[PDB]
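To start, the structure itself, in structure tokens.
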Number of protein chains: 4
Amino acid sequence: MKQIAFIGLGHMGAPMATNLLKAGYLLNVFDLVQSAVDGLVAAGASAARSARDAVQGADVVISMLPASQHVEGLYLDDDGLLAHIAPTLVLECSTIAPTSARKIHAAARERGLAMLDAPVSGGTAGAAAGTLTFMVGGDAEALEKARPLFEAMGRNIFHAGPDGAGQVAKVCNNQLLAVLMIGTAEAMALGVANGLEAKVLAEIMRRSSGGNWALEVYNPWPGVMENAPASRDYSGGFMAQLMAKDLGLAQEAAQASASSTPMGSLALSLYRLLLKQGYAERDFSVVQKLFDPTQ
Amino acid sequence: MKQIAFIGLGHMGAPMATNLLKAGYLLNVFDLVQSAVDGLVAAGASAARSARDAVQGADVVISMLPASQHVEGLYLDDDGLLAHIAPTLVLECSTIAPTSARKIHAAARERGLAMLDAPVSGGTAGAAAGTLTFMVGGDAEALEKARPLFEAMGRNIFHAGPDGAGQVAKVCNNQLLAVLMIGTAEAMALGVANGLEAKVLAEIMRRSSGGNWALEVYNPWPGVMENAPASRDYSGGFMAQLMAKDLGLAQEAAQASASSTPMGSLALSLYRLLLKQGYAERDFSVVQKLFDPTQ
Amino acid sequence: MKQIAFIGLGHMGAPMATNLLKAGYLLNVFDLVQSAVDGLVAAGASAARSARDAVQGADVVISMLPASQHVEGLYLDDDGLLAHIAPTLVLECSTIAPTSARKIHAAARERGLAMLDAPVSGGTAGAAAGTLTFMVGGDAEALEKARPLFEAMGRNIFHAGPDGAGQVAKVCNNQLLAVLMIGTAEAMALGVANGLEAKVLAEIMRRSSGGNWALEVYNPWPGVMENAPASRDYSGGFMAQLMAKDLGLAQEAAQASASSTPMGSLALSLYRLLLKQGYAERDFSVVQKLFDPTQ
Amino acid sequence: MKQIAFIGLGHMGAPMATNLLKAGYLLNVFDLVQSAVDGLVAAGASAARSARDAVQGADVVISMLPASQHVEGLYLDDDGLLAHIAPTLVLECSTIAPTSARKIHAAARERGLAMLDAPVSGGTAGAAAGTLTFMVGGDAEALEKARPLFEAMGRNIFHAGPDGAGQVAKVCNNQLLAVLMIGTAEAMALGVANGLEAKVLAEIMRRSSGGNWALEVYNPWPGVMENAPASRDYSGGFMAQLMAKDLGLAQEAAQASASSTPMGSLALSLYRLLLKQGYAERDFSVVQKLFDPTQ
């Protein structure tokens, strides 16, 4: 088929790259952790020597890395990664500040490459199932070329707008999630503190004007949804530290546009409190513990 | 059928009492505004001389009044309204502080009456259509007697818990609504300020982990949903002043249980800012104006 | 001299009433705790049978009680305490909601009594030293009669305004204190986290535009002021639970005037978090622990 | 004496550089605005062709510029300004993110230069009078050389710590100022809304545990201090836009250390609201208008 280079085999990168393999693409892979690489090699990937080595046969490069100033330093620094090229389609799927995505976008153009920012939403579970949503900034042209690849890794594919718009949509969405999650945790705790059964209150609000994604699919009160992180001591799911990061990127976007974000900013302050408390690697619904005394 | 006394023919009271009439009940009605009374009389109600006069033939008394310390002073003050009685089923459907609802509940019991607190959620539109949700505190017994009446005025009927639990569920739900509404308005403004089309961003978040009731049915950005208050300059809908009231009741419940409500409390501060600005009678999604400079 | 009745011998009441004794007044005292009464009796007070019994010889009644709806229920309920009277000067020095103080004020007038609300600021230490500040609402006349008594218990005496104005000044002042205290704790933690020595940062801010009462006299960072609660594990001082109460009264005043209090409301949310954590009886500067990971 | 190069003759730069002249130093000056340069030339400065030209005879370079990523791009970009040097003492007195100050500090060291970050606090008025406070990060050695220059432009000189510590102290201090200023404005509005005279409430709080810098010297309520910006419609003073900038830098420092700043972050959200409202160039105490309906 097409030769894909996949850089970044972490929590999200590994199952996303594995899904490309199951779809029948040939992948050269690179990650900093050897065992992450070996996992992909066992499933039919070839291992590359490095990021630069990987892209050196590829029709398309897909990155998925954990840090905002890891990603930019990788692509931009004047000694690869963009310096090594074709033109090849680039799909940059990390979550990074929109400003930083535009900066990479422009350098990619200045060089003749079709690039998309296509950050992703959904779980480690979405990544594994291939049901991720992509939020895509860039040229319609480049989105058309990338489509079959997004369809292999994901389900909803939104063209959010021009360069950087995928990151903008992503940071707005995740900031709103944080707000609705704290809103939900505080509402649950208030009701229960005032004599209500958690499951009765959850159902009422879910089905009414308080309704939201957390209440549909991710209730922060232990025992309400038995398959949610709250019912297994907030293990797994989506780390509070990652939510705090995402909120931090949203602040950067707000400074850039002078947008007021009183709920998001407060959400971020509360996430930082969770970090002081040692909860960086708990699922982000652990915010429940701020409000629930009997935990 | 059964003789109902209906006290309070305001925004919600009038269409609720009219719906009882359409269902075939006989109503004696009272309100402080003569034209509100005449509206009900034109539709087949009999006019009562007062609140006390009204209940003086009734199988059931349903109140629906605008103020928390109007309601309690009416029922409790030692010269009616509870002093005048049967036993008769009482449905108190105003939104009032849970503490205040328990106080009325206990006085009702101390006297032999079956009472429910059954505050309501849905619009002036829900009230008119008979699709309101009721959130009901009290004895299962009394809920069973009241059921056909709730079914005439509404659609979802939740037994939230014992005495006062309907108010608790109501204030938790509306506080959560306020949080998701400000969250949504601030997210929309952030995205648009960073180059996104409002309708594209709205669809992405609605369909993703930022998803919520406001995004499904009540988008705060003008032009996104043409039938929403935002698309007609925030006229009608659900007044900001009423949202500020509801948030205020939620604070009272929080003080009573020592519950921390950082998002709700902040929501209330922002609603109060809207009030200083003259927006008390705009739809509560007018909170959008705090964030959107081009309004 | 004059016969004083003193109701309430708690943390503040005991040393305040003791100071009146040292000034040479005759006191009849009552409190719910026998040992609090015995303390005053050892210092030269006579013990009264109750609140009603106490006022039954008095030129002036001074109360100082812990709860807002203890105080009002005591004076108003229609069976003493205001029902038993002269006219006698009443000094009500508890901290209670302004609305509640006006209610008591009016009942006192409706009966011929000169009453002041004169809530107090300063420590258990201020109370003991007789250096308290009084914040006084009521008639200039009544303030003139009370003056020598305030001078015995305190130092700064402010006439804040008419009936209830002492409570208004008190709740505004304490809400502002809470804001500056959290502001200070968060600033100290930010500086230290970014490599600064706590005492160097404290001195800079104290002497600059960040300067405030907490920095002058009550630094929340352990070791900065060796005589402050922070340097002895937040024992003693002014309980977080009492600060949360005061903030709660300030919210009630805000609802009454539709005033927006985003900083105070947030301060209250953070105090409530401290309560969930078990810190109700620590000094209110324990808020430092929210921000300082190494505590 | 010593030859000084002064880069940046804005609001603060002009009077600071003028004060050096009055102290008897020889200055070569550069700024982007010709009239700012001419002002200094009229007072005895020589005009330089540019930033690079200016430093090309100098014993010491002092910069004072408005933007955080103006300053760094000027000194670092690989074509001056640090590339042009001696070693010469560098005093970088802009307010910029601590991270950015360390970055410049390290490049300066990597090259043999003694550099201090010495951001400044005080007014356009402090700058003119020579009463500024300096908050200084860097080697004690370099502080000793710079001392007579700081003494010419300022009064309190604090050694905040090592490289970047001046910026850290500055951003903590100004964030705390913003919190106490909003705290003060909201407290004043609450008191006045509840029947108090603004000047009576101001005096009580200033002299009590609510006491702070704003209340001593910069009251946000019009008419309270006749010489404050509030008494002349918030013209002049210290622009809200600059306060919003400073708060933004404080957020960057918080992200860098994972510090929770709930009051500062909220302060920033409220400042951004002021910006949407058109108040960017009003004195930052204009935040009063959020709370005071009769303005």
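So for chain C, numbering is Swiss-Prot's, and the shown residues are 1-87, 89-296, in order.
The way this entry was determined, per its header, is X-ray crystallography, 2.2 Å.
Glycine too: its Cβ is placed from the backbone N, Cα and C atoms.
Listed features, source Swiss-Prot:
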type: BINDING; residues: C:2-31, C:65-66, C:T96, C:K246; note: NAD(+) binding site
type: MUTAGEN; residues: C:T96 to A; note: Almost abolished activity
type: MUTAGEN; residues: C:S122 to A; note: Strongly reduced activity
type: MUTAGEN; residues: C:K171 to A; note: Strongly reduced activity
type: ACT_SITE; residues: C:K171; note: active site
type: MUTAGEN; residues: C:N175 to A; note: Strongly reduced activity
type: MUTAGEN; residues: C:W214 to A; note: Almost abolished activity
type: MUTAGEN; residues: C:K246 to A; note: Almost abolished activity
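Structural mapping of features recorded in Swiss-Prot.
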residue : record               : Cβ neighbours (10 Å)
C:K2    : NAD(+) binding site  : 16
C:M12   : NAD(+) binding site  : 24
C:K22   : NAD(+) binding site  : 13
C:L27   : NAD(+) binding site  : 24
C:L65   : NAD(+) binding site  : 22
C:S122  : mutagenesis position : 24
C:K171  : mutagenesis position : 31
C:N175  : mutagenesis position : 29
C:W214  : mutagenesis position : 23
C:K246  : mutagenesis position : 18
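C:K171 (mutagenesis position) and C:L65 (NAD(+) binding site) have their C-alpha atoms 15 Å apart, to the nearest angstrom. Around C:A17 (NAD(+) binding site), taking its Cβ as the centre, 28 other Cβ atoms fall within 10 Å, counting all chains. Cβ neighbours within 10 Å of C:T96 (mutagenesis position), excluding its own Cβ and spanning all shown chains: 26. In the structure as shown, the Cβ atom of C:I7 (NAD(+) binding site) sits within 10 Å of 28 other Cβ atoms. DSSP assigns C:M12 (NAD(+) binding site) to coil, not to a helix or a strand. C:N175 (mutagenesis position) has none of the binding-site residues C:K2, C:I7, C:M12, C:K22, C:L27, C:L65 nearby, counting only those with a Cα within 10 angstroms of its own Cα. Comparing C-alpha positions, C:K22 (NAD(+) binding site) sits nearest to C:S122 among the mutagenesis positions C:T96, C:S122, C:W214, C:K246.
Put simply, of the binding-site residues C:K2, C:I7, C:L27, the one whose Cα is nearest the Cα of C:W214 (mutagenesis position) is C:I7. Each of the recorded positions C:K2, C:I7, C:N175, C:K246 was checked for a CB under 8 angstroms from a CB of chain D; the ones meeting this are C:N175. Annotation note: C:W214 (mutagenesis position) sits in a helical segment as assigned by DSSP.
C:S122 (mutagenesis position) sits 16 Å from C:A17 (NAD(+) binding site), counting Cα to Cα.
For C:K246 (mutagenesis position), the nearest neighbour among the recorded positions C:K2, C:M12, C:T96, judged by Cα separation, is C:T96. C:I7 (NAD(+) binding site) and C:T96 (mutagenesis position) have their C-alpha atoms 14 Å apart, to the nearest angstrom. In space, C:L65 is the closest of the binding-site residues C:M12, C:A17, C:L65 to C:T96 (mutagenesis position), judged by Cα positions. DSSP gives C:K2 (NAD(+) binding site) a coil state; it is part of no helix or strand.
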